[PDB]
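Report on one structure; see the data block that follows.
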There are 6 protein chains.
Amino acid sequence: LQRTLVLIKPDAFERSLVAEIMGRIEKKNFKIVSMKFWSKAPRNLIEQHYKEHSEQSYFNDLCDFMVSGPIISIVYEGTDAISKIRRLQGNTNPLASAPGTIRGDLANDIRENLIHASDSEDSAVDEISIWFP
Amino acid sequence: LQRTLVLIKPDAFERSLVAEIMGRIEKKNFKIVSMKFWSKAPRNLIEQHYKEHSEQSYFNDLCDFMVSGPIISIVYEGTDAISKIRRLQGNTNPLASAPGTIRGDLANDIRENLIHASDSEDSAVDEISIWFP
Amino acid sequence: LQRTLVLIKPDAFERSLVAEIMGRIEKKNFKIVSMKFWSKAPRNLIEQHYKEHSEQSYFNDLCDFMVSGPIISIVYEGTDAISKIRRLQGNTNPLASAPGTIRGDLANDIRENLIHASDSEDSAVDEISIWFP
Amino acid sequence: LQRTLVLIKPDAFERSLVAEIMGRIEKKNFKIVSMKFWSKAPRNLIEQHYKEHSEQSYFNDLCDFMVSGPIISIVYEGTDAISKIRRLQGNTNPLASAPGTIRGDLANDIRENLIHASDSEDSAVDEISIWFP
Amino acid sequence: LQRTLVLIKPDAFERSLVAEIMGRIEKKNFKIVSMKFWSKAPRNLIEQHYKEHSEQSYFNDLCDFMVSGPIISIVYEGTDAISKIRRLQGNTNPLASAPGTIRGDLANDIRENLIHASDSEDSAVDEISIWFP
Amino acid sequence: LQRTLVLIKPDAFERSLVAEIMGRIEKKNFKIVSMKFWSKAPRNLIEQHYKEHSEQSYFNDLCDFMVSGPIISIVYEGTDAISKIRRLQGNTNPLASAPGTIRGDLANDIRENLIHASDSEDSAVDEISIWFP
Ligand SMILES: Cc1cn([C@H]2C[C@H](O)[C@@H](COP(=O)(O)OP(=O)(O)O)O2)c(=O)[nH]c1=O
Ligand SMILES: Cc1cn([C@H]2C[C@H](O)[C@@H](COP(=O)(O)OP(=O)(O)O)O2)c(=O)[nH]c1=O
Ligand SMILES: Cc1cn([C@H]2C[C@H](O)[C@@H](COP(=O)(O)OP(=O)(O)O)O2)c(=O)[nH]c1=O
Ligand SMILES: Cc1cn([C@H]2C[C@H](O)[C@@H](COP(=O)(O)OP(=O)(O)O)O2)c(=O)[nH]c1=O
Ligand SMILES: Cc1cn([C@H]2C[C@H](O)[C@@H](COP(=O)(O)OP(=O)(O)O)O2)c(=O)[nH]c1=O
Ligand SMILES: Cc1cn([C@H]2C[C@H](O)[C@@H](COP(=O)(O)OP(=O)(O)O)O2)c(=O)[nH]c1=O
Ligand SMILES: [Mg+2]
Ligand SMILES: [Mg+2]
Ligand SMILES: [Mg+2]
Ligand SMILES: [Mg+2]
Ligand SMILES: [Mg+2]
Ligand SMILES: [Mg+2]
């Protein structure tokens, strides 16, 4: 078993896609271990979540977007959950995300991309600790 | 503008219907204002939630069912949210719930009936205070 | 606990609605106890199935339609399955069938109406004996 | 055999519900006979379309809403199309529209109510002549 | 931004898949700029649309199919819309189109393949001019 | 045309995914030629179906799983049906099955993987003979 950290991003709320995204993960038989709803995540939490991106040109725009509406943070559990949910998520770039994936079917922007999912064992631990101290 | 208290019940987790149910409410344009995930709700919160039923023959079975798996408690907001979400929910009795409703389409038991929704303005305020003190 | 006899009619095959219909019953938590596929049902079984209608003006057209493509016969089991699946099915007359029902959502004709369901305990036993001797 | 005039309203474009609505009518086996896309309908066509309501308190707000985004005008054909599509549409008042209907499932406002459908044979002929001269 | 030309082909109408196809594009957040419904496209227009195929053995059969029922022509707009909608469309050959794509999920023939989408900037301009002079 | 043998496995019944799986194949325009429902398949039939796996460590566990609940066996017909339905099915391994495929969207285990489909012309003939003597 692994646990991974998923964020449902503000664009999912704006576009009424929260259940659609959560449903795709639920239909794959992953179980919710923890879940929190944020009317607006504190900016500092967002900066910590994306600390590895602090020197990128998009960092401030990314943080602005992430505090622009609600987020749901979820810890999902399942065998090899980290890599599996990453494959369901799809690539960041709308020129690459595959039809059938969450981003491939539903996202059309590199930043407004509906969902975060941890990318490794090492980062899942870190991100779960940020959202679920 | 009103707020109402919804519970997604343990049978919805068992049957992987959590997103199906949340999605019916989301598509009606109701907004999540608060939400908590309970791996197992405390017995006392369940008994207070259903205090009106404490002397009924089904009370202990009801409470046992409600602590038999996870629940999600959600506060939804919208114009006339209380009556509107009650109408979406459908009748308790599976002989009465109408096709098109959540229970009419998906529930087949008087107790394992997937969803709670507050039945009035006063009970909404009460139930919101129980789950979101 | 009851068993009822359902027919998926030839129009459902023509319109690729077989799984749509079976899925509405499956989501209501009814269980398949028996099922047979008929590439073309024998005329005699159809005439016995609809024996009550043998002197009606529409009888020959009804029987011709019923042998015009495949049918699936299914026995479903569940608490009060007979009445519950009748309610899912919807009224025969397309001017009456309610949205949310199988016929209300999907059927637009009094004869090409997608689904048969037994109407009573005695007719269920009779119809089950016809299709599953 | 009848023809009826449907408008997909600006809120359906805003909420990405255009195909959801058209699909409910398509699944009922109604056929498109004519269809036009309006990036913004002319104010005069809207006022003629809703001429019966010209002296009502909500008329200006109604017309403003109707020119606030795109509309699709569609002529649908089928047996008793007028009454049948009215039944699919659902009651104007969100306190009354039934789950299973388009408005009952998806609309939450008396004005932003997603779909227009002709209410009678004579109004269908009138409305078809307005949108498809 | 780019604009691309999409055709919903006659097999989509025969199989009641119009809304399903349009919905997949709508859920990806592309916007309709122009749309026309054709009860039957003129053969000459089809020959112009597929002028590059005039020497292929399938040309006449392709033109016959394209005039065999209705078409909807749509101009969609979005960032990199041309390549993105091509990826949603899927490969022409049913041995290759990927599950998750429109053709991969829904088409089972090289010619009756539900949807056209422009393949380049150069051809989008040309095709938009054909369908929307 | 080819005919291929599909099994809907016991986990599909446990998880109420029978219609979901059958629907994906039906939407691709494959036709049912034969179908049988098994309340519980005889173990010997399962051992014959998987005879090529008799020396693998998972063989007994695989046979136990296959008799743990109902199966539906279906013969589907269509051009290149064998390879096409294999591509819809997706890879056995949940680390590899692609989003958009049946297993990629819905299965999370190497053994509880919802669906069997014949892998070649040679094995389809053999498997059809086992389930449909
Ligand atoms: C690469 C990239 C990322 N971002 C934002 C959106 C990404 O979800 C977030 C983190 O990037 P990254 O970790 O590369 O992507 P993913 O979300 O697929 O794991 O940064 C941009 O805004 N612009 C960019 O060019
Ligand atoms: C009336 C009734 C309720 N219950 C349980 C299931 C109900 O969801 C719960 C509360 O009853 P109630 O408030 O009547 O129903 P609803 O949930 O529709 O508002 O009690 C039974 O188990 N048996 C019964 O006969
Ligand atoms: C009443 C009626 C039925 N039929 C056909 C279609 C019905 O499914 C079938 C049996 O009629 P009935 O038992 O009245 O309907 P249901 O199928 O709703 O139980 O007869 C007609 O063709 N015309 C009619 O006027
Ligand atoms: C009755 C009513 C209608 N309207 C608007 C929305 C309605 O779609 C439109 C026409 O009214 P009406 O013809 O009564 O409704 P319907 O659309 O159900 O046929 O006028 C209001 O804004 N407020 C109102 O109180
Ligand atoms: C290649 C090919 C195309 N066609 C038809 C169907 C195609 O949609 C149309 C144009 O071909 P093409 O431009 O290759 O495909 P696409 O539609 O994927 O851009 O020609 C055939 O009928 N047979 C064939 O072998
Ligand atoms: C390879 C493998 C198969 N199996 C079971 C599940 C497979 O569906 C079945 C037959 O294997 P195989 O023919 O390799 O897979 P497929 O079902 O994709 O054609 O054996 C295991 O239980 N464990 C394993 O490691
Ligand atoms: Mg990342
Ligand atoms: Mg109550
Ligand atoms: Mg009857
Ligand atoms: Mg009106
Ligand atoms: Mg091309
Ligand atoms: Mg195999």
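Numbering starts at 1 and runs along the chain as it is shown here.
From the backbone N, Cα and C atoms, a Cβ is placed for every residue, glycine too.
Noted in Swiss-Prot for the protein shown:
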- A:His116: active site, pros-phosphohistidine intermediate (ACT_SITE)
- A:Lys9, A:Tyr58, A:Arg86, A:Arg103, A:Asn113: ATP binding site (BINDING)
- A:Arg111 to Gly (Swiss-Prot position 107): Complete loss of affinity for pyrimidine bases (MUTAGEN)
Assigned conformation of A:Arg111 (mutagenesis position) - DSSP reduced to three states: coil
Euclidean distance between Cα atoms of A:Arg111 (mutagenesis position) and A:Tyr58 (ATP binding site), Å: 9
For A:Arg86 (ATP binding site), nearby residues of its own chain (Cβ under 8 Å, 6 or more apart in sequence): A:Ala117, A:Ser118, A:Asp119
For A:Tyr58 (ATP binding site), the three-state class that DSSP assigns: coil
Cβ-based isolation winner (fewest other Cβ atoms within 10 Å) among the recorded positions A:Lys9, A:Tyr58, A:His116: A:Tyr58
Sparsest Cβ surroundings (other CB atoms within 10 Å) among the recorded positions A:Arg103, A:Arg111: A:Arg111
Alpha-carbon distance [A:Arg103 (ATP binding site); A:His116 (active site, pros-phosphohistidine intermediate)] in Å: 10
Between A:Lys9 (ATP binding site) and A:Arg111 (mutagenesis position), the C-alpha gap once rounded to whole angstrom: 10
Between A:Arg111 (mutagenesis position) and A:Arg103 (ATP binding site): CA-CA distance (Å): 11
A:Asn113 (ATP binding site), number of other Cβ atoms within 10 Å: 23
Cβ under 6 Å from ligand 1: qualifying recorded positions of A:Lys9, A:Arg86, A:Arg103, A:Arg111: A:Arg111
Where A:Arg103 (ATP binding site) falls in three-state DSSP terms: helix
Binding residues A:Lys9, A:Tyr58, A:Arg86, A:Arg103, A:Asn113 (ATP) - maximum C-alpha distance in whole Å: 22
